[PDB]
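Here's the structure we're looking at; comments come further down.
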Number of protein chains: 4
Amino acid sequence: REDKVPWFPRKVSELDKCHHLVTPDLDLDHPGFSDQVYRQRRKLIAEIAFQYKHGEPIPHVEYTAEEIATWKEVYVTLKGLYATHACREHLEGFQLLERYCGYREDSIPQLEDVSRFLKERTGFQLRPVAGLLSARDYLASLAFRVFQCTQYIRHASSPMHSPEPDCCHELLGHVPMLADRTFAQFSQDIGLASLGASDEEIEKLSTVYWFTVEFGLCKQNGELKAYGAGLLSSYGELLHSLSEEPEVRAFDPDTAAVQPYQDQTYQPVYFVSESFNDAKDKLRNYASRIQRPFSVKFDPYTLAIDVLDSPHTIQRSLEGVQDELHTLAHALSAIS
Amino acid sequence: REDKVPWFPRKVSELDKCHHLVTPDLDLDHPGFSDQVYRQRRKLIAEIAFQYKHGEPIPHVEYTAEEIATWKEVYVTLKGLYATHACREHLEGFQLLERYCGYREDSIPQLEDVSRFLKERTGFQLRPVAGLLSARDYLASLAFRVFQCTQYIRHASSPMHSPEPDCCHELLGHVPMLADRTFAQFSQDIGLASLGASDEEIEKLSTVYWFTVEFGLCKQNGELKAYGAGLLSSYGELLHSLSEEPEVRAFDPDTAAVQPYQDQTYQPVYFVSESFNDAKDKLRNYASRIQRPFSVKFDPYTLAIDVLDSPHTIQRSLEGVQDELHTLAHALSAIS
Amino acid sequence: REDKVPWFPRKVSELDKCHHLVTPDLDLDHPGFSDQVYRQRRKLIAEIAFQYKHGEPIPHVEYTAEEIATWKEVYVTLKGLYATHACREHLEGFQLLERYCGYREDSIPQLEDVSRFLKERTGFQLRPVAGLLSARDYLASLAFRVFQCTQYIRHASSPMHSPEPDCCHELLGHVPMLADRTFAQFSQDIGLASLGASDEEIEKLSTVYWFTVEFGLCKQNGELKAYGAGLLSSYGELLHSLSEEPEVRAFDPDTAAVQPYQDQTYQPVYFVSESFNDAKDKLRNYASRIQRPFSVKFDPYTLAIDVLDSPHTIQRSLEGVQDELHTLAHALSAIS
Amino acid sequence: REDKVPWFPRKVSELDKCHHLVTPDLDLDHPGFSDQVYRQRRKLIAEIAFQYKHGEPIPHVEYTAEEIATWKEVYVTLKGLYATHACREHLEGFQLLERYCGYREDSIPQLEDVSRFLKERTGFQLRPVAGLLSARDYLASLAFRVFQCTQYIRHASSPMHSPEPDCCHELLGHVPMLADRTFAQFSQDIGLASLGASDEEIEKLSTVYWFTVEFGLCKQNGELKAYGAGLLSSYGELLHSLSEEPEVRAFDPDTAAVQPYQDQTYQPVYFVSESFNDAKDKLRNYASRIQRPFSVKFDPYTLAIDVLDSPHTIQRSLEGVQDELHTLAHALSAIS
Ligand SMILES: C[C@H](O)[C@H](O)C1=Nc2c(nc(N)[nH]c2=O)NC1
Ligand SMILES: C[C@H](O)[C@H](O)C1=Nc2c(nc(N)[nH]c2=O)NC1
Ligand SMILES: C[C@H](O)[C@H](O)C1=Nc2c(nc(N)[nH]c2=O)NC1
Ligand SMILES: C[C@H](O)[C@H](O)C1=Nc2c(nc(N)[nH]c2=O)NC1
Ligand SMILES: [Cl-]
Ligand SMILES: [Cl-]
Ligand SMILES: [Cl-]
Ligand SMILES: [Cl-]
Ligand SMILES: [Fe+3]
Ligand SMILES: [Fe+3]
Ligand SMILES: [Fe+3]
Ligand SMILES: [Fe+3]
């Protein structure tokens, strides 16, 4: 998109430039395309995204009673499928969100309280987004453990179906899995691999993401469970994903990277990973075979990207690893 | 101070409880002890500390022209000794503060702009503090790479001498070395080692800190240089520390831990470390011999402290280390 | 077989006690069961095994012209299938054996020259064995990178078929793959995992070995190839293993561990591993789920087994690993 | 000595070429220079060295009663100083040699039984040597954990003083410390660093060796103790090294590398290391600053030297390290 190696952010601060790329207003088919009070609600909300700068608390939004209404429905009815259809990671994270983030049916949660919660749990943070970002910019944000998150609710007339990602989909579909350590790392890895990759590689990556983060399945105690946000936020797709109707293939980064897909109707094919550690390993062997004359490694202390393109930059990181192994050597003597 | 193992913070968020412990108002000897306009200035300022909660931008302070005056003097005259008396780390960091943090003689820098700068450089952040904290609480903050920092200027009548640490001492004496990677880790290590240690161990640790962070010397290209904040912020002590008057001993954590010291007059003894990597190694072998039935390791993604007190918690950290070694294996193939 | 945790060797020297367990003389069906000159040849040969002590050069055997004859046939005719049916590891190793170990059609190679060759190539060594050892003792030897190897040739009347493993099967079927680094480690891992395991676990392990080391298949450039010794030493089984007749399943340690099998007729099922690094990882996750209150790690400097059953023994090994990471840190600066 | 980078052995097998470089027959001053029966004894013995090939058991030597006599004296009288003058490592190793290697006053031990013992204890082995090798060849042998060892006894007329290293000096002065893990690694490190170094670097290295392996002192429980072989095998030097007569300096690889020394009279200067781990670290930082465009790492499975001169060869070693960290991760779960 940019050069031989497209420009990519190296400082979390630079995500402020990877937002300049969106797409607004509704289509004919949309639930409130012909509601002017709602179109006003959206512009007001998007505006919080357009004004947001890395590092500021995320502006609260005062939700109207009907907005809270649309929320109460999406919530209650998905709540009912989770115990049977959701992966253990999602139940664990949804319970913590309830215990410390006021997740409940009569109140929409505020992004800043959720971001705070993710930060202390996995280091992930939210950034308010106006709606659908470029593939490269979205994945680039995942690289800093930053989730581009929508703040506006879907139109109240069709609470059970929402084309575009809304806060219901973000808060009930994505956020909970992001509270799990292994999943959080899997997500960042996808963004880490995307950094400065060709538009084609970005495309393959978006697709791996689609078939995992958005619509992935996993097996636990030999039962099949959803973990994809697009499934955890859709009453109908959730039932169908565990049914006998679609085909389910072993998750393999290369097969998934080229599996085509559409987005209006339910998925006819899904990929099951055996465990997140397993899909994480498979995904890294995959970005490994990615043509690149360097590699990147996240610096969690500075929220920066270190480019490893020489013996020296690799040695510098190695030192950090050697410090850590020292600390573990000491913990072994302390515990006897 | 607390129990068999005194309570210690495990979440950066908990530093909000390790502040409840201070000491205010001036003494007879102090430069503006008998200035009521100044005593008002201080109470107003301290108040920003007392109100501060982890995570909020640090309130700017509008400095009066005379305050900026006291600053212009401390600044200009120490500026003049740095090229000859300061360690390379301090010159490098002071230059970056000037290039990106508006360090200059006619304006006092604001804590929030400095904290932002440290965060992107080494992961350190500032927390406004009302003035002298307990040893345990101060070292406990260093554990999360949080520097408890004073916001008020010293009384304008004696700009060249300041008993208590003031913003001049913090911003010109400490901050610059904190922009260096190895020093930043050395500092956090001292706080990391202090966590849940006996009051006696805290005492030994405070002393190691005194003889290093506050008044340490190091050798570079076979010349002796200051890096201690108490030296980098004191015109007179700086000259004397490199003179033929005091005695300088090799830095050794055990000897320093029990070297007595006073604080009204210049130091008669200082310890020289060979390199910060060397003093860092010496200091970790030292907290290693510290009686403790566990060990701690910082989680930079969550700003938390992981207690390593069992094979399982050690294995969990090891996994993070194994992830990293994987990334480095990949960077080696990418660069051929 | 022994106690709560059966006795296992901890020093390579102790393999001298894990030989006391065999099985001699032929059956009706065997090619020279009714040849008394041959039965004499075997007893003489076995005797070299029965007398062998760890560390002595392996006694040469002067092969008779007919023995060399039986060899010339097995050789030449398998030689003809290797280019098309063998894995790259086997071609590479067979070429090195030819270039430095006098592998040729008119001379049977001597164990001591082969052991010497393996020692400098992968650290593996041969030990002369009288014929079929207990599962535990054979796998226990693999733990020290010691291959229990037969010295006697199969009866000259049926050169194309040999029930028991003979030197043709050992030297042409096993040895070559043992010259490959990854395979050598895979083999030792199986023995490492067997150490002090229950008889049932030994049974599962023998079976994993059967379906890999003895009859495994792998895929390379999307073609299927043999690497199992039982295949590389059998003209007929080799053709059939790559045919459309048997079924080939993905290699999975758990499935293979319980796949039944017979040994008189060709295999109806085989498992394909994707790469030896992949099967090696799969096999270690497998011995990981093995019930054991310790773990073992090989000490290559002393040819001993270190039992890791406490924080301290794990810390001791960690130190060796930390030494190595230091050496690699240095090689990074040296190469710039 | 050889080229831009002098040839160096990469396979233990190649030490057979690093022996072609010696120096025989006695001087006027020597205890039996004018004894023709003894000069015959030596030539016979040297001959075992000249004929020796890597890997063969070392030929036993049948010691004459007077030879055993000279031995009984050197032995008994040094035995008497060890409890008070020797480092703990030497006492521990001398006790093991007595318990398993028949070290006693009335019998000279045979090299092959000692080599066997060292091999199972630290991986070190002995190689019979005819007497004083070139610096590069001797250090090059230490790189493979091979100690070039003399087999002939010193002339019976002066049992208390021996110019050249004899088997008394080798077996009582060196061997015991080589049974200690840390010391064994320190010794190999010196040889590892010598590989392909300039003649000048070899010279500095020989000197570090002199002041450590041959005449080093260490401190234990705040007492000073000998560990240098030249001290552990000399009644007189041993007493003097711990006396108030010579000067003792902190061990520092750079200072020692250029400290001059003579060999006829006792040492006027010695260097004390704090612990072998400490001197080992100091020595590696030292070979680190050694001008070299690669680094070497020992392969214990093959007794070879891996040259790390590219990202790829470093990655290959890293993999071995990553395998090990995996094994330790597993031992942590097994022990809970
Ligand atoms: C939150 C909102 O969906 C966000 O703007 C975007 N999401 C996604 C995206 N692209 C992909 N592939 N997947 C997403 O979830 N583009 C941007
Ligand atoms: C910034 C201000 O000096 C801060 O409150 C404190 N500093 C220090 C302290 N204690 C020690 N030992 N050293 C300090 O620099 N107590 C608290
Ligand atoms: C070399 C000879 O085949 C050797 O005695 C043995 N081989 C094997 C064995 N057991 C198994 N499972 N696999 C072998 O290859 N028992 C002992
Ligand atoms: C064992 C005998 O002393 C051996 O031949 C050699 N020893 C030594 C040597 N060179 C040094 N520097 N140190 C030794 O101990 N040259 C060869
Ligand atoms: Cl998992
Ligand atoms: Cl440094
Ligand atoms: Cl492979
Ligand atoms: Cl030690
Ligand atoms: Fe989504
Ligand atoms: Fe200070
Ligand atoms: Fe076999
Ligand atoms: Fe010597």
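By Swiss-Prot numbering, chain C shows 160-182, 186-498, in order.
Header says: X-ray crystallography, 2.3 Å.
Any Cβ shown, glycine's included, is placed from N, Cα and C.
Taken from Swiss-Prot, the feature Fe cation binding site applies to C:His331, C:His336, C:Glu376. Residues within less than 8 Å, Cβ to Cβ, of C:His336 (Fe cation binding site) and separated from it by at least 6 positions along the same chain comprise C:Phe309, C:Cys311, C:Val375, C:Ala391, C:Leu394.
Neighbours of C:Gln310 (mutagenesis position), defined as other CB atoms within 10 A of its CB across all chains, total 24. Record note (Swiss-Prot), mutagenesis C:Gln310 to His: Does not affect Vmax for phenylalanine. Increases KM for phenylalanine. The unchanged residue is displayed.
Listed in sequence order, C:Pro193, C:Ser396, C:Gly398 are the same-chain residues six or more apart from C:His323 (mutagenesis position) with CB atoms under 8 A from its CB. One mutagenesis experiment named in Swiss-Prot is C:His323 to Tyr, and its note says Does not affect Vmax for phenylalaninet. Increases KM for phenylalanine.
DSSP classifies C:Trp372 (mutagenesis position) as helix under the three-state reduction. In the shown protein chains, 19 other C-beta atoms lie within 10 A of the C-beta of C:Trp372 (mutagenesis position). Annotation of the published mutagenesis C:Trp372 to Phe in Swiss-Prot: Does not affect substrate specificity; the original residue is retained in the structure shown.
A coil conformation is recorded for C:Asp425 (mutagenesis position) in the three-state DSSP classification, outside any helix or strand. For the mutagenesis result C:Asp425 to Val, the note given in Swiss-Prot is Shifts substrate specificity from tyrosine to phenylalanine.
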End-to-end CA distance across 3 missing residues (from C:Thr182 to C:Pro186, Å): 4
Among C:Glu376, C:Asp425, which are recorded positions, the residue with the most C-beta atoms within 10 angstroms of its C-beta: C:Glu376
DSSP three-state assignment for C:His331 (Fe cation binding site): helix
Env. residues of Fe cation site, Cβ within 8 Å of mean position of C:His331, C:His336, C:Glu376 Cβ: C:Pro327, C:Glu332, C:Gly335, C:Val375, C:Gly390, C:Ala391, C:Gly392, C:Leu394, C:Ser395
Surrounding CB atoms that lie within 10 Å of the CB of C:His331 (Fe cation binding site), all protein chains: 22
Local backbone state of C:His323 (mutagenesis position), from DSSP in three classes: coil
C:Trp372 (mutagenesis position) versus C:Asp425 (mutagenesis position) - Cα distance in angstrom: 10
Cα distance (Å, whole number) from C:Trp372 (mutagenesis position) to C:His331 (Fe cation binding site): 14
